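Worksheet: one structure, shown below.
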Amino acid sequence: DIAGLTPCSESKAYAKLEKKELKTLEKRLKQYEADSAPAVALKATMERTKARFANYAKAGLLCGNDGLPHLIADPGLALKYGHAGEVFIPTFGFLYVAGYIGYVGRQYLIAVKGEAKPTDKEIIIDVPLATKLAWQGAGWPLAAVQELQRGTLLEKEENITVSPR
Amino acid sequence: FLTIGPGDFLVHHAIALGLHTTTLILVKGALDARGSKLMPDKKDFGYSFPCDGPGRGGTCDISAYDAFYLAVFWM
Amino acid sequence: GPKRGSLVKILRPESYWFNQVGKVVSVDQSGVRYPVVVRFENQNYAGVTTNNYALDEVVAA
Amino acid sequence: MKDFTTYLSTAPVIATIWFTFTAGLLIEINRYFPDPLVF
Amino acid sequence: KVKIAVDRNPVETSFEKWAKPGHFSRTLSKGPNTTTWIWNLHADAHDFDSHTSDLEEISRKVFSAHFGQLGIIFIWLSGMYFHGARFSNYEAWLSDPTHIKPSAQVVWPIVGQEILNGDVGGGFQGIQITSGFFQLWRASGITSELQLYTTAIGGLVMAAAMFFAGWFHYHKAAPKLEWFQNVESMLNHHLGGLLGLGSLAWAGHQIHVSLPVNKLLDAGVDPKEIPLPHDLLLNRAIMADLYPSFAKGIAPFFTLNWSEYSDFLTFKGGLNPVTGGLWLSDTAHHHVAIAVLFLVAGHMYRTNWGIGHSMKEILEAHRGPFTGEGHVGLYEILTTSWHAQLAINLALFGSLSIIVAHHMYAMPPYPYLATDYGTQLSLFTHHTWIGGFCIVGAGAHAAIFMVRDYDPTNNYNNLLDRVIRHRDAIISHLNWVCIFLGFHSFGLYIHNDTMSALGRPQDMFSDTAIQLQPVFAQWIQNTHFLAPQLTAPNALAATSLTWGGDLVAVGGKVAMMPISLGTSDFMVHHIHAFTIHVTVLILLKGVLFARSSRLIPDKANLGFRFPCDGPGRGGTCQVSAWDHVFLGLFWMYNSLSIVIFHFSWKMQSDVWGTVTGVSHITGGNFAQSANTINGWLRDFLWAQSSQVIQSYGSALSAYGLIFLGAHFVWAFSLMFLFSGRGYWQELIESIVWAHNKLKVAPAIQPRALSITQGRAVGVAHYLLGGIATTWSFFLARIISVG
Amino acid sequence: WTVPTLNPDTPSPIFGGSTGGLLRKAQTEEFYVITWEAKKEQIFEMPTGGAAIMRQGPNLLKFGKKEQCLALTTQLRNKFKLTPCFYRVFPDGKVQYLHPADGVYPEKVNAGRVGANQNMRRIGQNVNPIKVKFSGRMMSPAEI
Amino acid sequence: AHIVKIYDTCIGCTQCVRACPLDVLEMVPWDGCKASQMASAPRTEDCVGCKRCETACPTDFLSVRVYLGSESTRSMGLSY
Amino acid sequence: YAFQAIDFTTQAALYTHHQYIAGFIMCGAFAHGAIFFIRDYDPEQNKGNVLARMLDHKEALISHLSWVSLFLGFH
Ligand code: CLA
Ligand code: CLA
Ligand code: CLA
Ligand code: CLA
Ligand code: CLA
Ligand code: CLA
Ligand SMILES: CC1=C(/C=C/C(C)=C/C=C/C(C)=C/C=C/C=C(C)/C=C/C=C(C)/C=C/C2=C(C)CCCC2(C)C)C(C)(C)CCC1
Ligand code: SF4
Ligand code: SF4
Ligand code: SF4
C-alpha cells in the first residue's frame, strides 16, 4: 500500500508475532492448575492479546517486514487512504487539551494579578476561582481567536529587555 | 540512498534535537555576549572571564566563552 | 518631577526594571544627581526593590 | 477547619490530588479500553 | 539530681501554621517573591538551629522528630509483614525452601506490567524479593500468615502510638533542657534497658519459641503439624521431650548448675549442615551473654545515688605530657551541641552497618540464607551503602559543629585545639599517603594492563608471574582456623567456614566454602585502602579547614554552606565544608562501588555455585582476571551484564528498564555538575520574555537554582543514577544465575 | 593624629604555636605585623587556626597576607571593641603603616581624603570595546 | 592589579567599604548624593577581586565594579 | 576512489573523522562570532541594519530555539 507496506491483516509476520506471543503465554500457562488464579490471570492475558491483535487488524493499520504497525504522518495521504485516526485526529485532540491547560493557566494568572497578593494566590491556590476557570475553559479556541483579533492576546513592547535589545 | 524506516525517523529527529540545541547554546552565547539582564556590562570584561562573583544570586558560567564551553558537549 | 505615590516608567537601559512600572517615594530637591526614589513590587537579583533614578530616566506613565 | 482548607489549597497538596485524579483517570481509561493506539 | 522535668502545654495544636508556609523562619515567613523561596523552605525545614537559639526548644523539636521517624519505620515494618501475609508465597516457601523463590509483591494486570509476576513457585506469581524477610520469619518461628497479619496490626498500632508520643511530647508535655542533658542517666537506661533488656527478651523468645519450632522444621515435620508456640510455653513436657534440660526447670539457673543447660545454650560454631545457617542454640547463648554484659554495663554512671562514675571526671582524669589539658571541655561540647553528637553517632552507626554487612555474609545467621545468593548480595550491598552514607554524614555534621558550635574561649589548649593547630601537618601527611597508595595500588593495575597488552605476561603482578601474596591475612586466616584446637577449647568448629575447613552445602548449592586470598585480593584490598584514605582526606580536610585557611582567613563568618568568596585571589569555588561533603560523597560512591564489585565477583567466582566437585558461577576466573582493568571490564561488567541486557520479554524486564533509566539519571546529573547558574539564569530571562509576550509571566519570579543547589541536585542525581545502575545489574544477574 | 611607629619589643599573645603561620614569603618578600592594646586578658580566635590569650595591654602578632590582619581586625573590632592597627614589614626592615591610614577608620567619611578611581558617569555611559582596540595592552572600556 | 571603579550612582551607604576584606575602599566627601559621601578605591594594589563590595552594593546597576586584571602576589591572596 | 566502499573500516573512519572535524569547526564559527560581538562590533556604524536588528529580536530567537529544543526532546 503506502511506502510498500502491506496491511497488517494481510501481513504474515503479524500473524507469526501473534502466534509467537500466544506460544510464550501458553508455555507459561501449562505449568499450573485450571481454576487457580495464575491460570485465570494468564487466560485473561491471552484474551487481551487476541483482542489487541484483532483490533489492530480491524483498524486497517499498515505493517512492515517485521509485522509491526506503522503510522502515517501526512494529512493528505492519511485522509486519502483512511489513516486520519492515527496522527491527524490525535494531533487535533492533543491541541485541544493542551490549549485547554494553557488557557486555564493564563486566565488564572490574569485573575490573580489583579489583587494585593498575586504571589500568595500563586502559592495557595484559590480553588473556587480555579475550578470556575477550569469549567469555563471549554470555549478556549473561540476565546483565543477572539482575544487574538482584539489585540489583547499580546503584550506590547513594555516588556523587559536587555541593554543590547 | 539507503532504505529508511521508523528507526531512521527517530534518529533524524534526535539529530534535529542536537542541532537545534547546540544552535540554542551558541546563538545565546553570541547574542548575550554584549550583556544580559543579569550582567548589563558583560562587554566590559571581555570574552573569557571566570564569573562576576556570588552576588546577585551568583553568576557561574555567565560568559560567552562559557556558553561555547557548554555547547562543545552538545556538539 | 513627579509627585509622591505616582506611577512612572523606567527608561534607564541597564536597570533591572527598565521598560517597567514602579512607584515614586520622593524626589529630592537638592543638587543630587539621581533624586527620584522609585519602589518596585518585584525584587531584582540582589533582592532590592528600590532604586534612585534621574529626571530623564522616569516617565510618568 | 478554615486553616485546614487553606493547607489543602496549598500548592503541593493540590498537585498531589490533581495528579492522583489525572493518573487515576488515565488508569481507568486504560483498564476499560485496553491497549489503544489509534482513533 | 536526676529527675523528670516537663513544661505543660507549650505549643497549641492548631492548623493555623499549616496554612502559613515558612512560618518557622523570620526570613521565609515574609512570603515568596522569586522561586528560590520554595527551595529554601524545604532546605531549611529541619535545620532547627537556624529557627531558634534556645537549646531547649531545639531539643524538643528533635525529640518529636525522632518519634515521627520511628512511627514511619513502624508503618514500613507493618507494611512488610502485611504484604508477607496477604500477598506472598511464604507458607509454600516454608514447605519447600530450596526450590521456591521468596516473593511478596504482586502487580495488577494493567498496561502489560502483569508480565512482572513471574513463576516463583508454590503456585504463586510475583516479584522475587531479596530483603530476606522470609528467612528472618522462619528463624523467628513464624509458620502461618495469621501470625504475620497480627504482627502487621501490632506494628500499625505501635506507629499510632509513636505519632501520639510525638504530638504529646511536643504539644502537651514537652521535656525540659535539663531532662535532655542527663546523659549519664540516658547511657544507663539505654545500655541496660534498650540493648540489655532487648537482647534478654529476644533470648527469651528464642529459647522459648525459636529453638523448638526450628528444631522441628529441621527435623522435617510439616509446619501445620508443628505445635503452636503458646503450647510450648504452656506444656513444659514437650520442651523436655526436645531438650531434657527443660525438665529440671529454672532450678539449675538459680543453683548455678548452668552446665545442665547445654542442650540449648551451645558453642558449636560453624553452620547447621541441613539448613546452612548458624545454630540457633549458639545464637540463644550469644543473646543471653550479650544481655548480661549490657545489663552490667548499664550500671556504670552515677545518677541519684553515690555509686557510679562521672563522665566529666573520667574525661578530665586522662591528661598527659604530650596533649596538655587532654579531654577537658569535651563533656561540655557533647552535652550542648547536637551536631557533635550526630557526627559521632553517624560515624559509629555507619561503621557498624558495614561490620553488619561483613559479619552477615561471613557467618549466615538465618536459615536458607547463604544459598539465597540474591538475598546475600542484596543485604551486603545495601548495608554497605547505608554505612558509607552515614560516614559521609558524620563528616558533614562534624564540620557543622566546627562552624556553628565551636567556641574556643571554653576550649583553649585542648585535644581539639591541638588538632586544629597542627592541621597542616595532618592534611599534608594524609595527602602524601593518598598519593603513595594511588600510585602503587592503581599503578600495579596499569602496569599489568600494559604488560598484558605488550605480550609479556611473565612481567605482570599475578599469582604465576611476580607474586604479591597477602602473607599477613593468610596467617590471620590460618590462626583463626586453628583456634578451636588450642585458644578456644570449648569450640567444636571455627566461627566461620571462610577461615578454612570443609564445605557446607544445602540443596546442591554451596552455602559457604573457604575463601583464599592471593595477589588479586592483595590488589583490591590496597585499592580499598586508597579510596577510603582519600575519602577521609576530603572529609577531614573539610572539618579541619571549615573555620579558616590561608586562603580564606575568616571562612567561619561565611557559614557552613556557601558557594564561594568570589573569583578573586585566583578563584575560591568550593571552599566551604559543605562542598567538601559534596566531593566526599562522590569519593564514597567510588570506594563503595569498587567494594561491592569486589564482593560480587569474588563470591560468584570462588564461593558460590552448585555441588555435583563445585562448579562456580563464573568458573574461578577472579585469581587470574582481577589483576587488570581490562579483566574487570570484560570478565565482570561486560560478561555479567548479559542477564540485564537480555531481560526483556520476561519477569526481569523491569531491571532492564531501571538499568537504562539509571544510566539516564546518572548522565542527567552531569548537566548540573558541569554547568553553572549564570547561563541558566540568562536562558530563563529569554523564556520569561516569551511568557511576558503572551501575558503568562508568573508573579513568583523564575530564578536559576543556586550554585550550592546546582551542586546538591547534581550529586543527588549522580548517586541515584550510579547506585540504581549497579542495583539493576546486581539483581538481574544474581536472580537469573541464582 | 600622627602616624605611629612599630615597636618590635611588644609582648605577643599566649599561643602554643600553629603550623599555619609564616613561610618563606616572610623572609624573602614581606610579612605584616598587627598591634592593639587590650583592656583585660581574654581568649580570642587566631585567624590561622587555634585559640590564643591576649595579654592585658599591648599585644603583637605577625601574619603572612593582608586578609589575615583584616580578619583579626574585624574580630577584635566587632567582638571586643578594640582599635588595632597593622603594618607592612619588609626583610630590609622598612615599616609601612596602614589601616587606619588616615587614622580614622575607612567606614566613615573624613575630610582630607582624595577620591581615587571615581568614574563621574554611569556604568551604562561607558564606550564600546571597539573604541579601545589596539592600545598598548588589553584595556577595558571602563579604564578610560 | 585589579581595576576597581566607582560610579556616580553611589548613595554613600558604606556597604561596600564594610564588606571589603582587604581595606581597599574608603569614603570621601562629595556633593552628588544626599549622604554627601562617595566611595573611592585608593588602594587597588591590595585588591584580590573577591567582589564582596559588588555583592554589598544596593544600587541597580552597580556603583562599584571590579575588573579582574593582571595578577601579583597580593592580588592572588598568597601567603607564600 | 577505486575499491573504496569495499574497505568498510576506511569508510567508517573517514566519515567519522570529517563529521567530528565539522562539529568542532561549527562550534568555532559561533565562538568567533561571539568574539566579533564583544571586540569588533561598533553599534553606531550599524545603526539600523540587519546585524543590529538581530540583537533587537534576540529574545524571540532564543525563545523559539528553546521551544524547538524542548519539543524535540520531550517527544
Ligand atoms: C510538513 C511538511 C509536509 C511535507 C513534506 C508533505 C509531503 C507531502 N504531501 Mg502533505 N500536507 C501537509 C504537510 C506536508 N506534506 C500539511 C500541513 C497539509 C494540510 C495543509 C498537507 C495536505 C496535503 C494534501 C491534500 C496532499 C498532500 C500530499 C503530500 C505528498 C506529495 C506533495 C508534495 O510533494 O509537496 C510537498 C509538501 C509541501 C511543500 C508542504 C505543504 C503541503 C501543501 C499545503 C499541500 C500539498 C498538496 C499537493 C499540492 C498535492 C499534490 C498532488 C499529488 C498527487 C501530485 C507529499 C508526501 C498529496 C498526496 O497525497 O500525495 C500522494 C496530497 O494530495 N499534503
Ligand atoms: C530504659 C528505658 C529506656 C528505653 C528502652 C529507651 C529507648 C529509646 N530512647 Mg531513651 N531515654 C531514657 C530511657 C529509655 N530510652 C531516659 C531515662 C532518658 C532521659 C535521660 C531518655 C532520653 C532520650 C532522648 C532525648 C531520646 C531517646 C531516644 C530513645 C530511642 C532510640 C531509638 C532506637 O534506636 O530504639 C529502637 C526502638 C524501639 C526499641 C521501639 C520501642 C520503644 C518503646 C517506646 C519502648 C521504649 C521504652 C520507653 C522509654 C517507655 C516509654 C513509656 C511512656 C509511656 C512513658 C529508644 C526507643 C531517642 C528517640 O528516638 O526519641 C523518640 C531520643 O531522641 N531517649
Ligand atoms: C527474658 C524473657 C523471658 C520470659 C518472659 C521467660 C518466661 C518464661 N520462662 Mg524463661 N528463660 C529465659 C528468658 C525468659 N523466659 C532465658 C534467658 C532462659 C535461659 C536461662 C530461660 C530458661 C527457662 C527454663 C529452663 C524454663 C523457663 C520457663 C519460663 C516460663 C515460666 C517462668 C516462671 O515461672 O516465671 C516466674 C513467674 C513470674 C515471673 C510471674 C509473672 C508475674 C505475673 C504475670 C504478674 C501478674 C500480676 C497481676 C496483678 C495479676 C493479673 C491480674 C489480671 C488477670 C486482671 C515463662 C513463660 C519454664 C517453662 O515453663 O518452660 C516452658 C522453664 O522450665 N525459662
Ligand atoms: C580516572 C578518573 C580520575 C583519576 C585518574 C583521578 C586522579 C586523582 N584524583 Mg580525582 N576526581 C575524579 C576522578 C579521577 N581522579 C572525579 C570524577 C572527581 C569529581 C568528584 C574527582 C575529585 C577529586 C577530589 C576531591 C580529590 C581527587 C584527588 C585525585 C588524586 C589522588 C592522588 C593519587 O592517587 O595520585 C596517584 C595518581 C593516580 C592514581 C593517577 C594515575 C597515575 C598512573 C597510574 C601513573 C602515572 C605515570 C604516568 C603514566 C607517566 C606519564 C609519562 C608521560 C607524561 C610521558 C589523583 C591524581 C585527590 C587529591 O589530589 O588528594 C591527594 C582529592 O582530594 N579527585
Ligand atoms: C605505579 C606503581 C607501579 C609499580 C610499583 C611498578 C613496578 C614495576 N614496573 Mg611498572 N608501570 C607502571 C606503574 C608501576 N610499575 C605504570 C603506571 C606503567 C604505564 C606507564 C608501567 C609500565 C611499565 C613498563 C613498560 C615496565 C614496567 C616495569 C616494572 C617493574 C620494573 C620497574 C623498574 O625496574 O624500576 C626501577 C626501580 C625504581 C626506579 C625504584 C624507585 C622507587 C624506590 C624503590 C622507592 C623507595 C622509597 C624508600 C622506601 C624511601 C626510604 C626513605 C629513607 C631511606 C629515608 C616493576 C615491577 C618493567 C618490567 O618489565 O617489570 C617486570 C617494565 O619493562 N612498568
Ligand atoms: C541524559 C542527559 C541529559 C538530558 C536528558 C538533557 C536534557 C536537556 N538539556 Mg542538557 N546537558 C547535559 C545532559 C542532558 N541534558 C550535559 C551532560 C551537559 C553539559 C553540561 C548539558 C548542558 C546543557 C545546556 C547548555 C543546555 C542543555 C539543555 C537541555 C534541554 C534541551 C531541550 C530539551 O530537549 O528538553 C527536553 C526535556 C528533557 C530531555 C527532560 C525530560 C523531562 C522528564 C522526562 C519529565 C519528568 C519525567 C518524570 C515525571 C520525572 C519524575 C521524577 C520525580 C522525582 C520528579 C533538555 C532538558 C538546554 C536547555 O535547557 O534549553 C531549555 C540548554 O541550553 N543542557
Ligand atoms: C535542498 C536543495 C537545494 C537547496 C539548497 C539550499 C537553498 C540550501 C541552503 C542552505 C543554507 C541557507 C544553509 C545555511 C547554513 C547557515 C549556517 C551554517 C550559518 C552559520 C552561522 C554562523 C556560524 C554565524 C556566525 C556569526 C555570529 C554568531 C555572530 C555574527 C558573526 C557571524 C556571522 C560570523 C537545491 C535547489 C540547491 C538542490 C535541490 C536540493
Ligand atoms: S563559585 Fe561560581 S561564582 Fe563563586 S567564584 Fe567560583 S565560579 Fe564565580
Ligand atoms: S558604592 Fe555602592 S556600596 Fe559603596 S558606597 Fe556607593 S553605594 Fe554604598
Ligand atoms: S573585590 Fe574584594 S577587595 Fe576588591 S574591593 Fe571588592 S572587596 Fe575590597
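Chain B is numbered as in Swiss-Prot; shown residues: 510-584, in order.
So this one's electron microscopy, 2.9 Å, going by the header.
Backbone N, Cα and C atoms are what each Cβ position is placed from, and that goes for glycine too.
Taking all protein chains in view, 21 other C-beta atoms sit within 10 angstroms of the C-beta of B:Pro559 (mutagenesis position). Here Swiss-Prot notes a mutagenesis experiment, B:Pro559 to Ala or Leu, with the remark: Assembles functional PSI. Reaction center is somewhat unstable and interaction with PsaC is impaired. The L mutant is less stable than the A mutant.
DSSP assigns B:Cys560 (mutagenesis position) to a strand. Per Swiss-Prot, mutagenesis B:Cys560 to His is noted as: Loss of PSI assembly and function.
Mapped onto three states, the DSSP output places B:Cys569 ([4Fe-4S] cluster binding site) in strand. Annotation for B:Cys569 ([4Fe-4S] cluster binding site): same-chain Cβ neighbours under 8 Å, separated by at least 6 residues, are B:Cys560. Per Swiss-Prot, the feature [4Fe-4S] cluster binding site maps to B:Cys560, B:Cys569.
The Cβ of B:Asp561 (mutagenesis position) has 27 neighbouring Cβ atoms from other residues within 10 Å, across all protein chains displayed. Where Swiss-Prot documents B:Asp561 to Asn as a mutagenesis experiment, the accompanying text is: Loss of PSI assembly and function.
Under its mutagenesis annotations, Swiss-Prot gives B:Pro563 to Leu the following note: Assembles functional PSI. Reaction center is somewhat unstable and interaction with PsaC is impaired. Neighbour list (B:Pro563 (mutagenesis position), Cβ cut-off 8 Å, at least 6 residues apart, same chain): empty.
In sequence order, B:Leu547 make up the list of same-chain residues 6 or more apart from B:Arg565 (mutagenesis position) whose Cβ falls under 8 Å from its Cβ. According to Swiss-Prot, the experimentally introduced change B:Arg565 to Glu is described as follows: Loss of PSI assembly and function.
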Practice item. Within 10 Å of the Cβ of B:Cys560 (mutagenesis position), how many other Cβ atoms can you find? Include all protein chains, please. Key: 24
Check your understanding: Taking only the mutagenesis positions B:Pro559, B:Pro563, B:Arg565, which have a CB closer than 6 angstroms to any atom that belongs to ligand 5?
Key -> none
